[PDB]
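Read through the structure below, which is laid out as structure tokens, and then see the notes.
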Amino acid sequence: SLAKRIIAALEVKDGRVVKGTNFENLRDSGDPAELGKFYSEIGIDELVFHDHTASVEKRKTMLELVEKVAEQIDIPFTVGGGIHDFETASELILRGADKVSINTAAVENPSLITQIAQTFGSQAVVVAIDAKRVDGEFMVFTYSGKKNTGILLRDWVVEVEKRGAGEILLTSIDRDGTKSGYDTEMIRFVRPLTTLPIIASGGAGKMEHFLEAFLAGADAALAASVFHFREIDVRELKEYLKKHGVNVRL
Ligand SMILES: [Zn+2]
């Protein structure tokens, strides 16, 4: 069966992890680079950083983050949060990120996907798609879930692959922040529409949710607070998944 990845998401601001972690062993539980290194050592496959720094310092702050993280880890990492053009994405990849996440800017200018891919390869471009049910249809939302674009998820997935994206980070707004489970109906809906790797995001609460997401056709599963606050142990999770037939890296 197909190889599956466990991904930790770190929300960051001003070079700090927002709300930190429960990991007492670390010198500084809010240092993104230290936390990243720790996650790679306990068995996380990749990292996603999402930045919320204020506009005047944002560009420099995200570049510093990327350089510091790149020195501490050899596993892939993605950076995102307000990447609106090619030059911003380029500077971040050159400074050390393996991949960039784009969402609002991709919907507003789908050629941005192609532009980044032309220089850095499709594998450098993660399109984050936030979606929610509206009147029985899956719709795409932008601006941190504030705007219903009126674009069907079905149509956007196909366009994203056509434009040259390498991966889709699929967040169910219906589940994000809850610990109720991944939106497996949404994952199953997207799976036949694309050949791209799908990162399931939103709703992780317990180890069984990961199994469910992988059965639904996710290639990777992303989570944040379940790991940060140690509700789920990463090694225990991989051992659980392997036991039940999922091809994870031990
Ligand atoms: Zn964020």
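Numbers run from 1 along the shown chain.
Every residue, even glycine, has its Cβ placed from backbone N, Cα and C.
Here Swiss-Prot flags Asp130 as active site. Long-range Cβ proximity for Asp130 (mutagenesis position), meaning a same-chain Cβ under 8 A and a gap of 6 or more residues, is found for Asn103, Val140, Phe141, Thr142, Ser144, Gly145, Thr171, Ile173, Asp176.
DSSP assigns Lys19 (mutagenesis position) to coil, not to a helix or a strand. While the structure shown retains the original residue, Swiss-Prot records the mutagenesis experiment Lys19 to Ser with this note: Decrease in activity.
Secondary structure at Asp51 (mutagenesis position), taken from DSSP and collapsed to helix, strand or coil, is strand. The note that Swiss-Prot attaches to the published mutagenesis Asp51 to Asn is: No change in activity.
According to Swiss-Prot, the experimentally introduced change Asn103 to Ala is described as follows: No change in activity. Note on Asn103 (mutagenesis position): other Cβ atoms within 10 Å of its Cβ, all shown chains, come to 24.
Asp130 (mutagenesis position) falls within a strand segment according to DSSP. The note that Swiss-Prot attaches to the published mutagenesis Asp130 to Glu is: Weak activity.
Under the heading of mutagenesis, Swiss-Prot lists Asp130 to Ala, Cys, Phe, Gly, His, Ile, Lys, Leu, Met, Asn, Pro, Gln, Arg, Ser, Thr, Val, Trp or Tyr and annotates it as follows: Complete loss of activity.
Its Cβ placed at the centre, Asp176 (mutagenesis position) has 16 other Cβ atoms within 10 Å. Swiss-Prot lists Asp176 to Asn among its mutagenesis entries, and the accompanying note reads: Decrease in activity.
Cβ-based neighbour count (10 Å, all protein chains) for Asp183 (mutagenesis position) stands at 27. Experimental mutagenesis is annotated in Swiss-Prot for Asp183 to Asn, with the remark: No change in activity.
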Cβ contacts of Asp51 (mutagenesis position) (under 8 Å, same chain, 6 or more positions away): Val12, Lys13, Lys58, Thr61, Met62, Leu65, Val79, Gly80, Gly81, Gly82
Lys19 (mutagenesis position): tally of other CB atoms within 10 A of its CB: 12
